[PDB]
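Have a look at the structure below before the remarks.
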Amino acid sequence: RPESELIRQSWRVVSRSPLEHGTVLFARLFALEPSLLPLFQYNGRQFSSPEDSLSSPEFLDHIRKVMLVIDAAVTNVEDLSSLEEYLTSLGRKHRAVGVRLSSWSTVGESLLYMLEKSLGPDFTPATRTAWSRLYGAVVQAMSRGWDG
Ligand code: HEM
């Protein structure tokens, strides 16, 4: 598919520096939804402010893990149903940590933003639409952790 390569070409840019880009994703995400901030409870302590997350080595490890999952979503963009059970259960983990169903769309907006930021003019209206479908397929999978 053409779309699937568009995701693949786009991702390449981001993939190179996962931490720098995921940092953007998370700063954006807390700007949009600041109530995600206390869900991280590294050392049984809440971050007070968004900037405190960036100083947390455990938080940065999480960014890396996030980018790795989006990475898997990319490598499997043509057949994404192979990631489904993983993503379901990652969703369930996240429900437990206290993330809402509604928060996942903000993560998708935040992913999208990180992408727009990184590709600048290369973030075509097609590139956008394709990414939105990919991550939507990721939430949709991460939302089956809310089931039963
Ligand atoms: C939406 C806001 C998010 C919050 C508040 C959040 C929070 C957390 C927390 C607190 C953990 C457990 C502590 C840790 O391993 O660092 C966790 C684990 C994880 N997160 Fe997130 N997360 C979010 C989004 C994401 C997204 C979008 C992804 C990937 C798409 C991601 C991927 C992971 C993975 C891979 C783990 C390890 C899970 C495991 O035990 O198997 N997270 N997250």
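Chain A is numbered as in Swiss-Prot; shown residues: 3-150, in order.
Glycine is no exception: its Cβ is also placed from the backbone N, Cα and C atoms.
In this view, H64 (mutagenesis position) is surrounded by 16 other Cβ atoms within 10 Å of its Cβ, with every protein chain counted. DSSP classifies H64 (mutagenesis position) as helix under the three-state reduction. For the mutagenesis experiment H64 to L, the note given by Swiss-Prot reads: Improved binding of dioxygen and carbon monoxide to the iron atom.
What Swiss-Prot lists as heme b binding site is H64, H96, and the listing cites experimental evidence.
Rounded to a whole number, the C-alpha distance linking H96 (heme b binding site) with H64 (mutagenesis position) is 12 angstrom. When other Cβ atoms within 10 Å of the Cβ of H96 (heme b binding site) are tallied across all protein chains shown, the result is 18.
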